Amino acid sequence: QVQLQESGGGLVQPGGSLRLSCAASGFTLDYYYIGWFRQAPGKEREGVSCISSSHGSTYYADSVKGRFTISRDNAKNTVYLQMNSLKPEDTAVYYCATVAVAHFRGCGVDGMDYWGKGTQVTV
Amino acid sequence: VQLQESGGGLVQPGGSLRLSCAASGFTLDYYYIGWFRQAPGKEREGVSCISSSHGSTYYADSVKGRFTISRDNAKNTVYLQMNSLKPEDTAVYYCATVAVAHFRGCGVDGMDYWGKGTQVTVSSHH
Amino acid sequence: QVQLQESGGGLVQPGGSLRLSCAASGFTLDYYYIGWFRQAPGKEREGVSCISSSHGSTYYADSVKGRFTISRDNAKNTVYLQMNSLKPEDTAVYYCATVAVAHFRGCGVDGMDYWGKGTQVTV
Amino acid sequence: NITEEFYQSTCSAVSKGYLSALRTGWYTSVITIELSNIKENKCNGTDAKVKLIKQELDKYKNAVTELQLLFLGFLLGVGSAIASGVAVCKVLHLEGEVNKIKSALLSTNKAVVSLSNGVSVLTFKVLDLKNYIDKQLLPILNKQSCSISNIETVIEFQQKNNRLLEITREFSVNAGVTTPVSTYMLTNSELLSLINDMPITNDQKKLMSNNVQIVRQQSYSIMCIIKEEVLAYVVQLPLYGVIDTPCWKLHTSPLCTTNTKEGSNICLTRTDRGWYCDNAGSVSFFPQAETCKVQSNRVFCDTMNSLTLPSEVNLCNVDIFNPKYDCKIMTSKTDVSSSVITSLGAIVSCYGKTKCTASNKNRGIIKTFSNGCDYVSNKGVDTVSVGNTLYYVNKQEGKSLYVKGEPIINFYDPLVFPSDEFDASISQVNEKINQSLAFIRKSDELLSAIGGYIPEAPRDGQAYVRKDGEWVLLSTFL
Amino acid sequence: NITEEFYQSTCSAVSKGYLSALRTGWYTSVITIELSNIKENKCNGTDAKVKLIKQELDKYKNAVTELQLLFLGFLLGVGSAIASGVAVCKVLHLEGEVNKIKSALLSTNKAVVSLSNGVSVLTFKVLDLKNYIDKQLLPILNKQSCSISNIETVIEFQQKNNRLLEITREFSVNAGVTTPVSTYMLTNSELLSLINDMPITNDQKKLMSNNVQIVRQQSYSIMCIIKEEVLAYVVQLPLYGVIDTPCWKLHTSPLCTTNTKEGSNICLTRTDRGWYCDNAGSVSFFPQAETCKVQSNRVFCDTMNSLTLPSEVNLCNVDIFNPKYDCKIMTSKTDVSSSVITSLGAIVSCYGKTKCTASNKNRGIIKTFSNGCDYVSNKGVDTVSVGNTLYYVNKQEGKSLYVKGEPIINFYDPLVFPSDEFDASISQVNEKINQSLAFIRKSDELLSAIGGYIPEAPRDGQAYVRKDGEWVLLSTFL
Amino acid sequence: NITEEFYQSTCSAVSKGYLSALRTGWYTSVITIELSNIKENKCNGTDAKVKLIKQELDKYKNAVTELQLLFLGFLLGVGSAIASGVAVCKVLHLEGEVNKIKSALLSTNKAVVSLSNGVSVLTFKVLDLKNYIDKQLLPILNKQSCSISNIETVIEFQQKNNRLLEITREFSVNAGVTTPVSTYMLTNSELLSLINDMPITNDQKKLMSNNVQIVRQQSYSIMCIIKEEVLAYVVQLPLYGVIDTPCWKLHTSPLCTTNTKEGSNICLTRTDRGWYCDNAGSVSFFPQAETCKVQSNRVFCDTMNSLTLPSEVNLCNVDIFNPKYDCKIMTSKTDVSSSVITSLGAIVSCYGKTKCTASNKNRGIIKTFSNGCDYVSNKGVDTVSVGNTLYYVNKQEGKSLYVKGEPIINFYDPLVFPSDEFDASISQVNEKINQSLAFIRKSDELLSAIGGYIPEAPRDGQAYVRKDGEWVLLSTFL
Ligand SMILES: *[C@@H]1O[C@H](CO)[C@@H](O)[C@H](O)[C@H]1NC(C)=O
Ligand SMILES: *[C@@H]1O[C@H](CO)[C@@H](O)[C@H](O)[C@H]1NC(C)=O
Ligand SMILES: *[C@@H]1O[C@H](CO)[C@@H](O)[C@H](O)[C@H]1NC(C)=O
């Protein structure tokens with residue numbers, strides 16, 4: 001039932017911006033925390049952004065803090081990651097993930113229960 | 001259930017006076033009896049509590065030595081003897097009681113039943 | 001049912017050796033701790049040696065430690081106390097005692113539940 | 001004077017000769033520490049002693065900042081233990097209120113201040129760090145050029161400040177509420193004079209003073225406020241409003257049948273075990289005896305953990321079948337062996353193949369228990385063993401009385417015995433037994449006299465009549 | 001804003017207006033102390049100051065060796081509280097693992113290191129004793145000829161070493177696991193920066209920082225390893241994944257009939273008391289309300305002590321007979337008196353001959369309760385007394401609502417009321433009632449048919465027929 | 001070596017490979033501090049160092065004055081944990097008794113003295129403050145003209161006195177009884193030599209020395225007496241008379257049917273959960289596993305918290321219906337979801353609408369549980385979630401075995417299933433089913449006679465006969 005589907009990946013020039021979208025199906029956001037993760041080639045997968053679905057409170061890891069911002073639309077049941085001032089090191093596959101707020105155990109790959117199939121960004 | 005203080009009247013300074021407190025509605029053995037006073041303009045304050053069975057007593061500092069409290073199980077009555085009265089002792093004196101089970105200290109915040117009071121005046125005028 | 005019978009007591013010369021035996025009946029050693037105690041004439045009775053039936057782990061009081069050694073034969077249901085280099089001050093009646101390991105509360109006269117009838121030793 | 005009675009009939013024992021001490025109320029005193037208000041530390045000097053003072057001064061500031069952010073028990077009611085301390089603390093937050101206190105303790109360390117509508121609280125300034133820092137360390141840290149204080153002042157400051165740090169420490173890891181109240185909160189001398197200056201009777205003062213360590217364990221210290229260089233925490237002290245009334249302790253253990261066939265045995269246990277104290281014409285009952293503490297013959301309990309019972313509850317001891325009080329019991333078939341150590345002896349519930357013995361220090365085993373519930377006094381007995389469990393017995397002096405009686409478990413017919421009533425009682429068990437017994441009393445009555453009735457005549461187109469015990473065709477008589 | 005509702009109908013009360021703070025997960029942090037490796041202490045000098053240093057160093061040495069050797073609650077599941085912390089400690093014992101951290105904290109006291117398969121842990125060097133002893137005391141204790149250090153260094157070493165001694169002290173009597181986490185384990189500044197650097201949302205960071213004293217009580221410090229002059233212990237911190245959802249507290253008390261015959265009364269009690277919080281579309285129910293701590297309108301809980309319930313469980317408050325949730329209750333005939341102090345008042349269950357009153361500070365007794373279940377708000381009321389038990393009420397501000405309704409205990413016919421259901425519920429009670437009713441519908445049905453039957457007709461050679469109630473000879477009608 | 005087996009049939013799991021360490025008895029040691037008897041302090045000098053000494057000396061005197069004034073657990077018996085220590089302490093108050101001890105430790109700090117009728121106790125002088133003050137401080141405070149001691153003596157006195165102060169501190173808020181026993185009461189070196197000189201086997205001394213931190217949690221310090229400049233407290237130490245026997249831990253969880261209608265399901269839970277250890281031909285059973293402390297694969301327990309059971313109790317794991325032991329269980333209709341975390345995995349009882357999953361750290365959710373009772377091993381699984389409750393699993397190494405089998409709750413006919421047995425077992429439930437089966441078979445028998453016997457004929461002047469089951473007018477056949 002619960003599935004996630006990222007889109008918006010593509011070839012970007014350096015200094016450019018790109019927005020990814022994450023459509024939730026099989027559940028509603030309100031009861032959940034939504035996160036964006038990325039894995040660049042050969043590298044370990046790392047957290048990037050968590051958001052509270054209800055309150056809209058947000059979490060940004062140190063590496064993108066200031067450049068990246070995450071948002072959510074409960075009515076459209078979709079979570080967005082805006083990326084500004086993109087750098088080549090941001091080239092990665094970007095994954096959408098979620099967890100029930102009841103089971104929330106921190107942002108981070110060891111703290112996730114459901115995973116999207118990903119979307120590729122190349123700078 | 002009733003409490004009735006008596007013995008109030010005009011006293012000259014240095015004079016003595018005895019108050020009586022008639023208990024009805026309970027038996028003494030199970031209770032603590034206290035005497036309280038409220039002086040003019042002043043908040044009401046404790047003066048003396050006593051255990052009915054054993055006779056153990058409590059005297060506030062202000063009257064310790066001058067005032068003595070006693071109880072008569074047979075007459076079901078509690079007495080406060082006041083000696084060497086001072087004009088500053090002028091006040092309305094109240095009788096109060098509490099179940100020993102509910103004892104929470106002597107003191108106005110520690111009372112469950114209250115008498116209607118009796119006026120004492122220490123003064124020379126007339 | 002449960003009984004103990006010590007034997008091997010006798011007159012020894014100082015520096016001589018003697019072995020005491022303690023026959024258990026009514027129980028098996030495995031579930032128990034076996035102890036040796038002594039009482040010299042007129043003196044209060046004092047502990048001398050305890051042993052674990054299962055592991056064979058041993059206890060020697062300070063006074064006899066080194067000179068006396070204790071052993072057990074599970075097959076013969078018997079506990080032995082070997083005494084070497086005997087001194088006249090060791091003259092005493094030697095008692096065998098035991099306690100269930102379930103009830104073990106230390107070696108010592110206040111820690112015993114069953115007692116043999118004793119055997120006299122004179123140096 | 002302590003005596004004890006064992007009731008063979010009910011596998012229970014009563015210990016008597018005890019004197020009461022029941023906490024009935026709470027008194028709240030306000031303990032204060034006068035503080036120094038020191039923002040920045042002005043000194044460029046790298047003198048070792050002055051260097052130490054700033055480190056010591058910092059522990060003081062840090063402490064301030066931390067403080068600035070700041071069986072039958074199931075039948076009991078539910079209280080709010082510090083509801084009273086908290087209410088006083090609430091009063092302490094009003095603006096005019098602190099000024100009153102600060103002013104009250106201006107020329108003395110002890111003072112009475114009346115709060116709101118009539119509550120009279122005793123107030124205590126136990127430490128004046130304001131005066132100490134302002135008369136000692138002020139010359140050395142109010143100026144760049146710093147007066148290199150003697151080494152003994154550093155130590156003294158550490159000594160005086162140390163009390164503040166532990167208090168802060170206690171409150172920081174206890175969310176502002178501690179129990180027992182430590183001697184950092186209140187020294188022995190401070191507490192003793194507090195009790196003496198308390199609005200209570202002479203009987204209470206004597207009792208409390210000889211047992212201050214218990215008083216401490218039954219007290220609460222409640223962190224309340226830091227404002228206008230005054231630190232104040234509320235100390236909530238137990239009031240023992242009932243003293244020297246008789247008390248007794250009831251011990252119970254399972255009483256079971258001892259039939260040979262395993263699992264065929266039935267058991268019953270008095271559930272009304274605990275401490276009992278005469279109180280105001282009634283009896284105060286404390287089912288969880290661990291909430292009471294006994295020191296020699298004085299017993300300290302808290303009425304928040306009691307029931308108030310009619311004095312006829314005592315009848316369960318003499319007559320567990322008395323018609324005036326329904327003695328409470330539970331039933332089961334779990335016949336495991338155990339012992340209950342009493343004040344002056346030991347109850348032994350020994351069943352099945354369990355090995356149960358009693359021993360002496362020097363003599364060893366002196367009594368072997370048979371199956372059933374039994375008892376031995378502490379005279380000449382030092383230890384008891386039930387199964388793999390060793391029990392040391394109490395060696396207190398006192399006489400025991402063995403009250404003989406038929407074990408009441410023998411009065412029940414096992415075929416209709418309700419062995420799985422847990423929250424039960426004598427009357428309740430009987431009621432259920434009568435219902436199981438009633439339907440057999442009547443069903444047998446009905447199976448009889450049922451055969452005195454005539455069966456149905458065969459169902460055909462023919463008519464029948466009765467003769468000689470059998471149906472005969474009507475056609476015959478035609 | 002706190003309000004409360006009392007349901008006369010069920011002798012229960014709900015306090016609402018509370019905001020949630022539920023621990024949903026765990027964060028594991030790694031706390032480190034850099035150590036000095038000093039085997040023997042070489043000095044023959046009997047100078048007083050150096051004599052002191054070897055004794056303190058021995059205290060230093062001694063600490064290391066010790067560390068080197070190193071109602072419905074019954075329905076809850078069973079967790080492993082430090083399972084996450086212990087697991088991380090287990091990883092730290094792996095070869096090379098310690099080396100990673102030491103290198104990370106080479107140039108900073110704070111650093112992130114990712115363990116085994118992906119867990120990212122925060123690491124913190126909070127005390128560098130290696131650096132202090134090796135740059136301070138090494139000149140004085142690395143040589144026979146010893147440099148008689150100034151007295152302030154002696155003092156300073158004691159100050160720095162003291163924390164280590166206390167950390168060690170705590171672990172030694174706690175088998176390497178302590179709670180609450182003391183300020184020796186983690187200072188206020190240390191904890192705060194750890195919280196700021198955590199991989200969590202902004203809502204969580206704020207909650208923990210404004211309530212650090214609570215955070216200490218819900219954290220574990222787990223002594224882990226001493227190896228290659230690095231000492232490291234894991235501090236396991238609570239993650240509060242649920243904040244600011246509505247919470248309410250359910251209070252309950254026994255409801256009995258008030259018939260004159262005391263043994264003729266029946267009682268019923270809602271058993272579902274405890275804390276309730278909306279959580280992820282369901283309701284988290286904490287039957288042991290004592291595992292939660294309340295500060296104003298914020299309630300701190302642990303999901304390990306919860307049930308996850310359908311939100312319809314709330315219906316038991318408005319309609320205990322609702323068809324959507326089977327509200328839980330217990331039954332008995334034990335009409336004993338007690339009181340429950342609520343958030344904004346007090347519930348009083350007063351039965352039999354018990355005296356029940358509530359009093360005010362200055363006024364005294366202002367309401368005397370009649371037998372039954374009743375309630376009073378905390379406005380103008382200071383104490384409540386039931387039997388010999390005095391209760392102080394909560395004095396927090398808030399409005400109470402008295403919800404009238406017929407006590408539901410009145411709806412049961414006492415002759416078939418199952419008074420021995422302890423872990424029961426509404427539907428379950430109905431079920432037994434149906435069975436007692438089934439057996440009466442049929443027993444009367446059967447007795448009605450058996451009482452309808454005729455005795456045997458007389459036994460002679462003549463035939464009989466029935467008329468006017470007795471057998472008459474057929475010969476008569478012929 | 002730790003292994004585990006899960007039994008699907010009874011919704012339970014056993015973890016094995018553990019080795020025993022059981023406290024079976026008590027040893028009482030007497031610890032002493034030699035005290036100085038200094039009434040007044042004679043000195044008029046206002047020298048800073050001497051000024052400090054009188055304050056420190058006063059703390060010593062103050063300390064002296066304070067010291068001068070001084071699941072199936074419910075089936076367990078009740079002991080007096082420090083009855084033995086107190087008894088030894090009682091003997092110590094007798095006259096001359098203290099004099100005996102003081103003389104024994106005259107030329108040594110360690111000596112054995114036998115009390116009354118044969119008890120041999122170990123004695124320990126751990127601190128000689130008499131000697132320190134009388135050889136150090138006596139020259140400075142025995143005279144008006146006072147010898148201004150070097151600053152290093154002041155420091156030294158504080159260190160030595162501090163132990164007395166901390167020791168004094170612990171007892172004052174614990175009424176002379178402390179637990180666990182701190183390192184102030186008895187240092188590690190002190191304890192180790194105590195262990196070596198104890199009348200115990202070599203195996204026990206070794207066990208205690210490698211686990212000294214455990215010894216402290218299971219020990220008591222009992223304040224006893226201060227008289228004739230001797231301070232003495234009794235320390236009561238655990239004796240582990242059982243070591244290295246096989247142990248296993250039984251985990252259980254509710255087993256319910258999974259029918260769609262929520263009110264139609266029945267549940268059953270094994271109540272015999274806890275720790276089990278082979279012991280002296282029997283099995284020691286500890287129902288409250290929290291009374292045991294685990295160190296790696298060694299488990300420390302107290303026999304005071306045990307039952308002594310036949311070894312056949314192990315059979316309940318392989319065959320819960322075995323005829324040789326009545327396995328204990330409870331029954332209910334409360335099908336709530338929960339989990340029990342085992343040594344090497346997790347039991348999941350997932351019923352109703354509960355969300356139940358298992359996840360890995362990096363992979364996320366890897367298993368979704370269906371309704372029923374199930375299990376997952378800790379290999380490749382990191383967390384389990386049941387409803388809103390998250391459980392972290394233990395990551396210890398060991399193999400798990402899943403033993404498949406039909407859930408035994410399926411073997412019961414719900415129409416006669418006793419869903420309200422709390423303190424039950426297999427045979428008892430069967431036994432009760434029998435009473436329930438009896439009462440339906442017989443009731444039917446009685447109902448098996450509602451119509452086969454004949455009713456009364458109508459009461460009129462007419463005669464009747466029997467035909468086709470009903471009465472027919474005689475006039476008809478005429
Ligand atoms: C139980 O039945 C007996 C029958 O003799 C009766 O005397 C007794 O009063 C009954 N008890 C109850 C509680 O109904
Ligand atoms: C109990 O019986 C009543 C009346 O027949 C019925 O309405 C109700 O559904 C029954 N309860 C159950 C649980 O079947
Ligand atoms: C239950 O009763 C049946 C009757 O047929 C019998 O076979 C069985 O042994 C009984 N079980 C117990 C435990 O009494």
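Numbers run from 1 along the shown chain.
So this one's X-ray crystallography, 3.8 Å, going by the header.
Yeah, the Cβs are placed from backbone N, Cα and C, and that goes for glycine too.
Looking at Swiss-Prot, you'll find the mutagenesis E:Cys11 to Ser (Swiss-Prot position 37) noted as follows: Impairs translation or folding of the F protein. Quoted from Swiss-Prot, the note on the mutagenesis of E:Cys43 to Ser (Swiss-Prot position 69) is: Impairs translation or folding of the F protein. Listed in Swiss-Prot is the mutagenesis experiment E:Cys247 to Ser (Swiss-Prot position 313), annotated as follows: Impairs translation or folding of the F protein. In Swiss-Prot, the entry for mutagenesis E:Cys316 to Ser (Swiss-Prot position 382) states: No effect on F1 and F2 structure and glycosylation. The structure shown retains the original residue. According to Swiss-Prot, the mutagenesis experiment E:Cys356 to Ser (Swiss-Prot position 422) carries the annotation: No effect on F1 and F2 structure and glycosylation. The natural variant E:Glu152 to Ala (Swiss-Prot position 218) is recorded by Swiss-Prot, whose note states: In strain: Cold-passage attenuated.
The Cα of E:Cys11 (mutagenesis position) lies closest to that of E:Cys356, out of the recorded positions E:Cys43, E:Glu152, E:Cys247, E:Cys356. With the fewest other C-beta atoms within 10 Å around its C-beta, E:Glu152 stands out among the recorded positions E:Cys43, E:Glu152, E:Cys247, E:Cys316, E:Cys356.
DSSP assigns E:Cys247 (mutagenesis position) to a strand segment in the three-state reduction. Looking only at Cα atoms, E:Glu152 (variant position) sits nearest to E:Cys43 among the mutagenesis positions E:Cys43, E:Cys247, E:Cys316, E:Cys356.
Comparing C-alpha positions, E:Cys356 (mutagenesis position) sits nearest to E:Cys316 among the mutagenesis positions E:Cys43, E:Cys247, E:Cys316.
The DSSP secondary structure for E:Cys316 (mutagenesis position) is helix. In this structure, the CA atom of E:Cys43 (mutagenesis position) is 78 Å away from the CA atom of E:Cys316 (mutagenesis position). With 40 residues not built between them, E:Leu70 and E:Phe71 have C-alpha atoms separated by a whole-number distance of 38 Å. The number of other Cβ atoms within 10 Å of the Cβ belonging to E:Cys11 (mutagenesis position), over all protein chains shown, comes to 28. Between E:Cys316 (mutagenesis position) and E:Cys247 (mutagenesis position), the C-alpha separation comes to 16 Å. In sequence order, the recorded positions near chain D, meaning those of E:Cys11, E:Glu152, E:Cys247, E:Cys356 whose CB lies under 8 Å from a CB of that chain, are E:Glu152. In the three-state DSSP scheme, E:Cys11 (mutagenesis position) is classed as coil.
DSSP classifies E:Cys356 (mutagenesis position) as strand under the three-state reduction.
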